[PDB]
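Worksheet: one structure, shown below.
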There are 2 protein chains.
Amino acid sequence: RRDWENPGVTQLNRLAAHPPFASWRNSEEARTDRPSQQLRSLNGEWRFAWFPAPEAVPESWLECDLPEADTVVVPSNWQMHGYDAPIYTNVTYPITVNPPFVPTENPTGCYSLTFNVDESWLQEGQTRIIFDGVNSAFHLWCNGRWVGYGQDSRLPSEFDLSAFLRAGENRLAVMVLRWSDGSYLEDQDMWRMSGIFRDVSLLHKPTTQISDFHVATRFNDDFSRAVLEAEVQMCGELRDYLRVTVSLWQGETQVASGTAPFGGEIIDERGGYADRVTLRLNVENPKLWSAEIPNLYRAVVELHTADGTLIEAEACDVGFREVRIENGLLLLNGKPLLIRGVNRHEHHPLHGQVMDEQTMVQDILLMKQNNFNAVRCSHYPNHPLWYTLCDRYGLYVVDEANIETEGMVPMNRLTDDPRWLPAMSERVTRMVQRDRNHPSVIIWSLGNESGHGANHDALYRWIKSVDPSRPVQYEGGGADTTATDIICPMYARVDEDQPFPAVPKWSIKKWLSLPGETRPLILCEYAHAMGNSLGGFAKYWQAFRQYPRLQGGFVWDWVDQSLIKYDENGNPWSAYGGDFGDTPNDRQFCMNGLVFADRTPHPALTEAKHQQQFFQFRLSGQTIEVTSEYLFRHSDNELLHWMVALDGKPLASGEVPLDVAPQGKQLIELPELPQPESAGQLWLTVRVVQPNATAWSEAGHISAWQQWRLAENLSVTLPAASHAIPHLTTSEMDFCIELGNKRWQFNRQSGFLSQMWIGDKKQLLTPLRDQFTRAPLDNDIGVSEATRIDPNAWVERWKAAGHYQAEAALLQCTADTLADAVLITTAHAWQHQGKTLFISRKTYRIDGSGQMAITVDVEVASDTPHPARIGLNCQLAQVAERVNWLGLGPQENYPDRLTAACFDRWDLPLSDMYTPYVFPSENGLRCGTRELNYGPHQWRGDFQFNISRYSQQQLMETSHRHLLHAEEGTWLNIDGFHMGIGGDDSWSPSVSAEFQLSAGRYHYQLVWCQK
Amino acid sequence: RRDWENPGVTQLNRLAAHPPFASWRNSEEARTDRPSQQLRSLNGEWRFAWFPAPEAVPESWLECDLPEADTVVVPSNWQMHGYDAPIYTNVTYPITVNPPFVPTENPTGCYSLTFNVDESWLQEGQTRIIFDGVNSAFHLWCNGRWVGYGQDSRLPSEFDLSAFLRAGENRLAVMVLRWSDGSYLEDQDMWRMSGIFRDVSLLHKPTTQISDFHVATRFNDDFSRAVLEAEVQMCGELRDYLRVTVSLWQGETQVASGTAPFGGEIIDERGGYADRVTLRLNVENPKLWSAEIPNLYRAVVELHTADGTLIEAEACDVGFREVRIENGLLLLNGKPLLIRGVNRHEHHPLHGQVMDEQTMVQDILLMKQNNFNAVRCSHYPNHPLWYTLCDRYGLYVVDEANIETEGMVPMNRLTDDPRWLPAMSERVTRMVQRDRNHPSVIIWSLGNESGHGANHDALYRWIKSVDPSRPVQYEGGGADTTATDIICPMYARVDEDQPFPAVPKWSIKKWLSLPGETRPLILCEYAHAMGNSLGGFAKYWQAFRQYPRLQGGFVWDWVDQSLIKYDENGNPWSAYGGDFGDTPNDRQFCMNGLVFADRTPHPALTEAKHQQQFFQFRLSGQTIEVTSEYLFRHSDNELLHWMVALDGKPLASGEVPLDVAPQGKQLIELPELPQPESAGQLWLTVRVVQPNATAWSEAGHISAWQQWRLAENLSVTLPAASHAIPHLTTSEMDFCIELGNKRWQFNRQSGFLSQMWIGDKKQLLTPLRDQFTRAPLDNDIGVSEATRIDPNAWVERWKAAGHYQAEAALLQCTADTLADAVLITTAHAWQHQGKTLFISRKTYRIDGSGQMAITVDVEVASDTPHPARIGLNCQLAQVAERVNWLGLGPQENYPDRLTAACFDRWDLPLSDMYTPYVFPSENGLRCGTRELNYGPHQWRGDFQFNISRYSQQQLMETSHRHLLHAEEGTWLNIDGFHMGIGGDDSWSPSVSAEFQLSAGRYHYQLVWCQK
Ligand SMILES: [Mg+2]
Ligand SMILES: [Mg+2]
Ligand SMILES: [Mg+2]
Ligand SMILES: [Mg+2]
Ligand code: NA
Ligand code: NA
Ligand code: NA
Ligand code: NA
Ligand code: NA
Ligand code: NA
Ligand code: NA
Ligand code: NA
């Protein structure tokens, strides 16, 4: 038969899809959502055996346990047990593209389970087994008898076992095929794994039972009244005495209830559905559901007899909310949304694709804490609990069909093919059928990167037709096809067009206004967060706020898909593509998240938090204007704290409770701000604090902040008559400067400050030298590969230009004595294959105070690519415990990614100054720094810096953070200017022009001194 | 695996659908559409054995012939060979409704063929088998090896036998299931048969080949320039040297040609289709296709190498025409269509569902000859040649998916069920893929009577997406759902609404203007031509012509679905529902056509012919205004013949050439018309004659006619005075009147004219009495049945009122004497259970001239159902050869069905005065009769009459025409008034009110005399 190589066969004997069931035989348990005795989990310990192909499976296995099998926990991915390697491939299918066939060599997992079944279950009713997720296809046998077959790794597959079970001990046999015709529709950019990775359970239902139920909530013009309409379908024998009661609960209070016998209205010439009924309940002043306030009711549906005897009850949470597109805007409860979203794959660094509640809750909490209000299920239906959580914690969800065929050529090879219409349609219809009652689901998605074919148009219409309550979106074929209600591109930039043929990515601002275009625009994917990224994130938010039809996006993406590996010592490390022997592979491309696989944040997450704030502020005078971006709630859990500080020193602060209506404003007058005695810049900072803990945050959570510079007083104060004069000692090879117990030495042939002593202690491990490059970020690299260079990537342009191989040539090195000081002058040219790339001119002034003033004037040839940076660097001899600076922080920040950072006095352990991206690179920079303190040293000026135990050299040479090792001393990189990091996408140059070091001539100055 | 009881499996190993291929290896042949050596017929003699269930078939059969098998012709329907009975059921499924299962006793036809295959076929390329039509499902084996499976009885199932054949003799084995899950989608109203009922063929294709091609023709604003676009797809090895050449020919002249290598434009991010290519050819001044003038070009598609070697050629007929709906109208080449359509099932009285080219041609010619320009493929895709003929002869076609699930409850039960989307999808997509290059197809239909389900919306969209060139219609769920571009009701009436719940049938005039409605309206079915029907046909035509958005309709239907049976003496007779022992069944409902199963016309065909005329005329004075309803051609094969006749006495005629541009007028002045010889009504008749023969008509064909009354000179002439005086003889029992050779005998107890003599010859077999009833037509009976009376049917109403059992009561009978005559006066009451239904009052005046003048005044109780007729009747003793009359004719005509008839003197064999409707009823009436002659008799007046060898009693007691027996003498029915026959539908009263005998009081006068 070979069912797994035939798209016309997606399953056999599989029962129809439906909303979550539990078959309660008690209404109150249904109501309270408590555990049902009729729903049993079969998770736990199973028997497993791996085969290289299904043909290698012994027939004996059907009847009894193979001795060689092992005992593993289910759910699980077999790759996570070490049976075979998971594979990380992004676009390229992991198998030869020759649809619908698969390799003969097809890893087959043989699972089995011995278990008991009570006769009461068998004596009456129906017993079905449910597989929440099986990757990628499987055959099912029960007690040596074949039951059925199923495809679609992301939706449950259920089979009736009533006639196969016996009272007592029973044996289940499951054969899971790693590859199948289903794989052709599962080309998502993630680890390719396999097995029974989601829940397995048994459900007992009565013969006469509820087989499906739909809940709808329609509203009046101002949402002050609603009608809850509940359509109920049954299976089993119909009887006049049967009844259906649907009741609606607001907590313990019974809001409404209606009852009726089966038998719907006349549908057509042949009549109506005798086996369905629709109950309609009026609700006055419903408490509306939103991500701001996730008000929910409980709908209980009871199938019972006229005498009042319950047969069974099913139920669901209900959120009263209306989703609609009108006049080009996506409205929720009549208000236009602003999606602060994120795409989130189901990934566990240890369990692979197996999802648990803990994990899910932790994700949600972090999301909420970080001002995210929506998530897109990239790119398949999620584990069922996920929707229950979003419902309850409150997140807007885009539910997406498990359809991705990006590896086809062209992209819509399958989707435009009618022979693939059925398989595809099952991926769409079964999703809708299972998830349609969830209020957190506000938009349906037809899948991802599958081109645009006629199958998508058909499915788009099917959906609109069965569930008019939610818009339908799809990005394939150019982001604005006839199969999408929303213009939902991936990586379209804010102002910059990327006119690819056939599927150009217009600037989002321009897209909205193309001739005849009227739909809302919400990026299904944007701001690719791979490595040190999210450069230019603010640019998106400023546009979203400015343009009404620009309604947000889903950042790509939530968490890094790194897996855990263990070294010889049994120490764990983060592995990516290729690390399991998987090949071909896509290396680090599986790590694009805002958090690390273990949920620790990347620094970009804080930039996201800030841009996504729900309160905007404006300062005028002593007047702060706060404006609420909430659409439904009042700021009833917020207070504004403010503080004024002069150069980090706090002068005043206070607090005012916030009282702002959704969309409203509040003016706050600050109190008389006494002057201040000392030159310096006064800075005002405000933060919004939630005095109370919520279901997703603790008392004291800071939900937003802002800063402004206030008065500044320039120091006009002339220093003081230096106690002594520095002495210059000139030799053939060095200019030596002595002052107190301090010495500086300048090598006359190199032209660099080669050594500095404090007492008889050398302070440097390497001379202080100009530096123009950085260990390349993911964004600098893009797709470039040693074996296949992308000459357009930044990294490649810099290498070729000789930037990383350039050699300093001394053009001049003089020393002069001034009245109270010693002055050294240097000039150096950096050349490559006869071309002058850069010229650096410096002055060093050492005065009687022992401060060393460095002035740097740099020239950059116009025709060379813009450099990654323009600074100096050195390896200090010293290693100190803390880093203290007065600048932007506390976390890592870059030119195009520094809005969330605040100007203050920060102090941290040196380790917090290094960001452990899995794929090492330039990291840990802090910009806008006026003062830096490390050990006895102090540097002052206006610069950006990074300090760590790793040289740029080591970083650029190391592929996994676990292989890095602390060098001797501390590497200090101090930049007059640094290039932005970009992140619009990570496969093409994405650093905005205003962030490129293209001025041609650069000036910076710094004072090094001892503290 | 029981594939036939799973809608999830509709085929196994079947090849993709595609336009007709022939794989010519010679271009000139492809060009002239000559036979191809690569396309061979397997039709002819096969081996066949019948089994009661698939489980009864022996395995031996796979390997060798069953000795018991018979040798039969293929294609055929096995029921047609007497192996089992064909079943005639209309809506109710012939099997228990329990999807997707079917009965265990499932008639199985085991067919086989041993045939030869030449090595040349096998040395290279691909050899596939093609089954054009297998009802309902089948498994296929070749040389004992299983090949695949197929469903959908109306489309070709193709399999690659390449790996299964050997040079020389080969053996196929086909197991055909009568019932399958596919049967659930095949509930059309027609006989339920089975077998390999369409051609079987074998096609050889090279390995590198043309796998599909779509032809599109697009035009400039005025249709003076077109672009022919041909998208070509290949399978097999791509090489740079491959090319596609597409050439377009008009007859023997090459219009254009173009070549390119494969490689289509970039479609998306992954690129384009390397295996496709689109050639675009400019056509200046194309000759446009239409049903008025079916100009065709030939497109030839060559696959070959750049060095010029041909690999293979395919081709098709191309008709340049655009179909579009705009501003509410369906336009063809920019002009609004007026559809003169008919529904046509594939039926042969002998061959059952096997269609041959002779039969098809015959159908087409008759249709064309009767002013039809369009056909609907009710309700499934037709035999391929049908389209080719429609292309070439010129008829607009509606191609419809083989989806009808009427017997479900409610009707959309399967169509709204996503589990059935797949099965449905293949029925729609495979049709389009096969029929999309035929110009004759102007509209696609999603099927028939399957309610309205979400599957419909999806498919509707799919088609819109894949072939934008033609509108999509579908009547289900109410005729105006979102799954149709055209309001296409079935049996909606002209002025009368039928406001059924959920799916009302509004008057079509009212339908167009419902709030918000703007679509065009074309009835998918109207004017149910069952038996003596088509009453009110002209009312649709008047509406069609007056209202622009009323674009016509498809009459139901073309031919009766009667089957031939043989009597004990081998004499053939027309059978219908229940005649094969089939039960349950729908009796005569399978006979609704304009023509008998043998193609002989029923009388209503002429009605349709006249109403559907392409020329409209008006008369003013001596001036005839001819208007053309052609949209495209000038009247270039037309001349007008006119004639003026006085009381059928010709006075003058002439002929004028017609020269009318489409939609234009022509004014023709008739010549001075001399004054006429005497009293009477002059009548003008004009006729459009085509002097030259056409592909579909003979020289001399009359395509249109019309009449007008001209001057009438009333007779003021007082006749010469009887040179005699009738003698009366009063007896207790009788009043006798004598005059020469004649004698009249009037029964004094009955009050009726009981006998008449001429010489010694008695004139009557039964007395002359009033008649108020008719042998009920199909429309009078509707769905009423003995076992399930339908009290609203006119027949029931009459029966229930006692109309058929009413007995005459003599109220009065007197003989009076005048100077010149004898006057007999009578009066009778017809009653039923004390109710006086009708009162008849008359006078008979016999005078010196031998004429018997009869005067009748009838009263009808206001509260009794309106009687079928009001007249007299008698069985004449004579049986004469001819029937001559001055009235409407010559064909049978009724009040609501007489517009096509013409007033003139007619003379037919008495046998032509009987209409052999298979289900016997009142028939043969001729209206507006002023004089009737038969045998020695003459009757004059103004009436309607019928004359035959069958009494009404007999017609009304006989079920099949073949059982009628001529009675002694000749039955005469002379009516003053007669009820219309109706026909809007045949299951509810459909006689319009102006055609009901509701006046309460009626008067009529007849003169009887000797010819
Ligand atoms: Mg399959
Ligand atoms: Mg992808
Ligand atoms: Mg099937
Ligand atoms: Mg029907
Ligand atoms: Na916006
Ligand atoms: Na990725
Ligand atoms: Na507050
Ligand atoms: Na690195
Ligand atoms: Na019209
Ligand atoms: Na019928
Ligand atoms: Na003419
Ligand atoms: Na009859």
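Quick note: numbers on chain A are straight from Swiss-Prot, i.e. 14-1024, in order.
Positions of Cβ are set from backbone N, Cα and C atoms, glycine also.
Annotated features in Swiss-Prot:
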{"type": "MUTAGEN", "residues": "A:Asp202 to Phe", "note": "Obliterates all binding and catalysis"}
{"type": "MUTAGEN", "residues": "A:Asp202 to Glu or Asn", "note": "Causes a significant decrease in binding affinity in the absence of monovalent cations or in the presence of potassium ions, but only a moderate decrease in the presence of sodium ions"}
{"type": "BINDING", "residues": "A:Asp202, A:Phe602, A:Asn605", "note": "Na(+) binding site"}
{"type": "MUTAGEN", "residues": "A:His358 to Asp, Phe, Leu or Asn", "note": "Less stable to heat than wild-type. Causes significant destabilizations of the first transition state"}
{"type": "MUTAGEN", "residues": "A:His392 to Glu, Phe or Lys", "note": "Essentially inactive unless very rapid purification. Causes very large destabilizations of the transition state"}
{"type": "MUTAGEN", "residues": "A:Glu462 to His", "note": "Slowly inactivates galactosidase activity by reducing the binding of magnesium. It increases binding specificity"}
{"type": "ACT_SITE", "residues": "A:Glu462", "note": "active site, proton donor"}
{"type": "MUTAGEN", "residues": "A:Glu538 to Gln", "note": "10000-fold decrease in the beta-galactosidase activity"}
{"type": "ACT_SITE", "residues": "A:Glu538", "note": "active site, nucleophile"}
{"type": "MUTAGEN", "residues": "A:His541 to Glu, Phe or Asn", "note": "Poorly reactive with galactosyl substrates. Less stable to heat than wild-type"}
{"type": "BINDING", "residues": "A:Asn598", "note": "Mg(2+) 2 binding site"}
{"type": "MUTAGEN", "residues": "A:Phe602 to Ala", "note": "Decreases the stability of the loop 794-804"}
{"type": "MUTAGEN", "residues": "A:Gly795 to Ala", "note": "It forces the apoenzyme to adopt the closed rather than the open conformation. Reduces the binding affinity"}
{"type": "MUTAGEN", "residues": "A:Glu798 to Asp or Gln", "note": "Small increase of the catalytic efficiency, when the sodium concentration increases"}
{"type": "MUTAGEN", "residues": "A:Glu798 to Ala or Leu", "note": "The catalytic efficiency is not increased, when the sodium concentration increases"}
{"type": "MUTAGEN", "residues": "A:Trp1000 to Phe, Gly, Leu or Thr", "note": "Decreases affinity for substrate"}
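Annotated features, which come from Swiss-Prot, shown on the structure.
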residue   : record               : contacts (Cβ under 8 Å, 6+ apart)
A:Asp202  : mutagenesis position : A:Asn103, A:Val104, A:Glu419, A:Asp599, A:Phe602, A:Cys603
A:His358  : mutagenesis position : A:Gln201, A:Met203, A:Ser391, A:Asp570, A:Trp571, A:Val572, A:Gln574
A:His392  : mutagenesis position : A:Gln201, A:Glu413, A:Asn415, A:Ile416, A:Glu417, A:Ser458, A:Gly460, A:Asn461
A:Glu462  : mutagenesis position : A:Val104, A:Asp200, A:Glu417, A:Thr418, A:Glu419, A:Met424, A:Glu488, A:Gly489
A:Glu538  : mutagenesis position : A:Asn356, A:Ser391, A:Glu488, A:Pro502, A:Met503, A:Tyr504, A:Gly566, A:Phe567, A:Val568, A:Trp569, A:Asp570
A:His541  : mutagenesis position : A:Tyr504, A:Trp569, A:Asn605, A:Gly996, A:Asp997, A:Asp998, A:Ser999
A:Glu798  : mutagenesis position : none
A:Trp1000 : mutagenesis position : A:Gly795, A:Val796, A:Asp803
For A:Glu798 (mutagenesis position), name the DSSP secondary structure in the helix/strand/coil scheme. strand
Find, among the binding-site residues listed as A:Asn598, A:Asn605, the one whose Cβ has the highest number of other Cβ atoms within 10 Å in the structure shown. A:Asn605
Quick one: what's DSSP say for A:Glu538 (mutagenesis position), helix, strand or coil? strand
Determine the Cβ neighbour count for A:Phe602 (mutagenesis position): the number of other Cβ atoms within 10 Å of its Cβ. 22
Contacting recorded positions for ligand 2, chosen from A:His392, A:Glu538, A:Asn598, A:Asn605, A:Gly795, A:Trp1000 when the Cβ sits under 6 angstroms of any of its atoms: none
Note the Cβ centroid of A:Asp202, A:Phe602, A:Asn605, the recorded Na(+) site, then list each other residue of that chain whose Cβ lies within 8 Å of it, in sequence. A:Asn103, A:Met203, A:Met543, A:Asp570, A:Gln574, A:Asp599, A:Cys603, A:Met604
Under 6 Å from ligand 1 by Cβ, which recorded positions from A:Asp202, A:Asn605, A:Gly795? none
DSSP three-state call for A:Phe602 (mutagenesis position): helix, strand or coil? helix
For A:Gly795 (mutagenesis position), list the number of other Cβ atoms lying within 10 Å of its Cβ atom. 22
For the mutagenesis positions A:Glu538, A:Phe602, A:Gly795, which residues place their CB under 6 A from an atom of ligand 6? A:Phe602
Filter the candidate list A:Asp202, A:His392, A:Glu462, A:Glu538, A:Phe602, A:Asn605 of recorded positions, keeping only entries whose CB is under 6 Å from an atom of ligand 8. none
DSSP, reduced to three states, assigns A:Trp1000 (mutagenesis position) to coil
